[PDB]
Amino acid sequence: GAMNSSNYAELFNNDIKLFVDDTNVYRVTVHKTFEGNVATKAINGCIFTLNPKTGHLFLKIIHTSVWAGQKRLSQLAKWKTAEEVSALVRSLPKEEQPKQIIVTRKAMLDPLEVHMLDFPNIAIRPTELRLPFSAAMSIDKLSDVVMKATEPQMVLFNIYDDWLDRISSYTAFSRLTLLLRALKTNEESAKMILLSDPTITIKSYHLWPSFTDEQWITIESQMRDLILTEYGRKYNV
Amino acid sequence: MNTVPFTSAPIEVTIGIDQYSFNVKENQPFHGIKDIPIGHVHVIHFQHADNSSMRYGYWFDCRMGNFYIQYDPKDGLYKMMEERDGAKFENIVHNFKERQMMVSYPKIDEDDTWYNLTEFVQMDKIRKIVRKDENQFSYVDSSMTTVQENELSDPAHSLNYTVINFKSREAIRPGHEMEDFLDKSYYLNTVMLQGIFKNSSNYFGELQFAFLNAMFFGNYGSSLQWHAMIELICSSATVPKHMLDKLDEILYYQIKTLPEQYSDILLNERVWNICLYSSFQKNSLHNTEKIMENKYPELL
Ligand SMILES: CSc1nc(N)nc(-c2csc(C)n2)n1
């Protein structure tokens, strides 16, 4: 059933599971037309499918061509998401298929469940966590590959860089969601924090800067301060 | 007109015949029910004065034999049985009418209620859902579970109802996942009507059967079946106009006949708001929608 604070550590056991987030699958700008009416223009999106134990990210890029001539795109996006996740499971070898897929939004349960009827033994589950994976497009290299895509494309990443060489997946996941929670609440400040010091670079095969253990500690506290603050600035406290 | 005699009434009980009911006292001189309309299926049903738990009863068609009721003090219930000695049966019936120990099936001439509730209920078809071949009549009670309920525990006492499942490979064509799940016309028209029922009359036959078992016995799996079969039509954009029109009549009489106080348990808010307000058929069930709003506006 639902995932929440109490069954948090299940994410880090040795059962293959994926999170699916569909919040960036269907993206639009809203603009005025010559006649003064409003219109949307779609932009490339992506399905964020993440193994929280390994950090493997299966970033399925949704090119705007998939929407051409379709109606009710917001509804279609959910079914397109489910179609792509299904295709992804089927392409994995059996021993790599997940035993659970956790959708970050309840509206995905029915579409995925229906697409996954061939896999009765894979549990489709919701969550009560408020996970910040929508901020995934605030990671520069992920936004970059999405916005440049000219066709549907799947790109593989490790969203933890090499962190698992030195920390556990529980810790790695907590660092990731703190980083993403901050990037979601104040993208400019969050990004300033991450890149202020020019001597800490991002390796070509990585997504985040190459912080030492101690530098990560200072970074982590700074992102904490940022979040607590924006919470004040917002509720005036 | 047919007669269902009773050997005797040893225990206080409320007896139902179709939509009619009457109290009988312990060892009151009651010998059964006369003037029953030939040409329809009937149900005679029982609730003991001592144990309102377990409503139970028997579906039967008078054309398929001479049937009578006899209390069994070992099993503790009124059992239907067949008399094959037709001479013995007419003799018995005539004696009890002469002594006027029978209640008259009390049909008002204006009233088509039972016909409208049972228009397509075949009795041979009931036998293939309440499987008990050595008997020409079929026993149902409040507690019997359905075959699909035993999937999600005795199969002999089960209600083999047509299995409907909206999230199933049967319902969902590969490559049309979104399409078949939002518009179930293919599941209804090809899989169910063309593959299982043969025609809408048979769809209605089971649907009516499912409702009556929910109403007369508060059988929960039947109530679920009635709502499933409604939901499948209301979730289909493409339904023959004649089925829609007949569904509206059907549901109208069922809603009309329901006890006003049983509404909270026998009606699924979600399915009915869908049929009446959200679904493709929101505009197509005029009689059903009018009686629901005037009689159960609380549900919607
Ligand atoms: C009363 S139960 C009932 N009634 C009718 N008229 N048909 C059916 C039925 C189910 S499947 C099939 C071919 N006929 N079931």
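Numbers run from 1 along the shown chain.
Determined by X-ray crystallography, 1.8 Å, according to the entry header.
Placed from the backbone N, Cα and C atoms, the Cβ positions cover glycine too.
If you check Swiss-Prot, you get these features:
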MUTAGEN   A:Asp21 to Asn (Swiss-Prot position 1853)  Reduced growth at 30 degrees Celsius. Strongly reduced growth at 16 degrees Celsius
MUTAGEN   A:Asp22 to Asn (Swiss-Prot position 1854)  Reduced growth at 30 degrees Celsius. Strongly reduced growth at 16 degrees Celsius
MUTAGEN   A:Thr23 to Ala (Swiss-Prot position 1855)  Reduced growth at 30 degrees Celsius. Strongly reduced growth at 16 degrees Celsius
MUTAGEN   A:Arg105 to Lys (Swiss-Prot position 1937)  Severely impaired growth. Reduced growth at 30 degrees Celsius. Strongly reduced growth at 16 degrees Celsius
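Features as recorded by Swiss-Prot, highlighted on the structure.
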residue: A:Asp21; record: mutagenesis position; Cβ contacts under 8 Å, 6 or more apart: A:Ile47, A:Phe48, A:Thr49, A:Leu50, A:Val103, A:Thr104, A:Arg105, A:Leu131, A:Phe133, A:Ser134, A:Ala136
residue: A:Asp22; record: mutagenesis position; Cβ contacts under 8 Å, 6 or more apart: A:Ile47, A:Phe48, A:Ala77, A:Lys78, A:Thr81, A:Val103, A:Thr104, A:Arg105, A:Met108
residue: A:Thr23; record: mutagenesis position; Cβ contacts under 8 Å, 6 or more apart: A:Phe48, A:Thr104, A:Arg105, A:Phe133, A:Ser134
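Cβ neighbour count for A:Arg105 (mutagenesis position) (all protein chains, 10 Å cutoff from its Cβ): 16. According to DSSP, A:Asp22 (mutagenesis position) sits in a coil region rather than a helix or strand.
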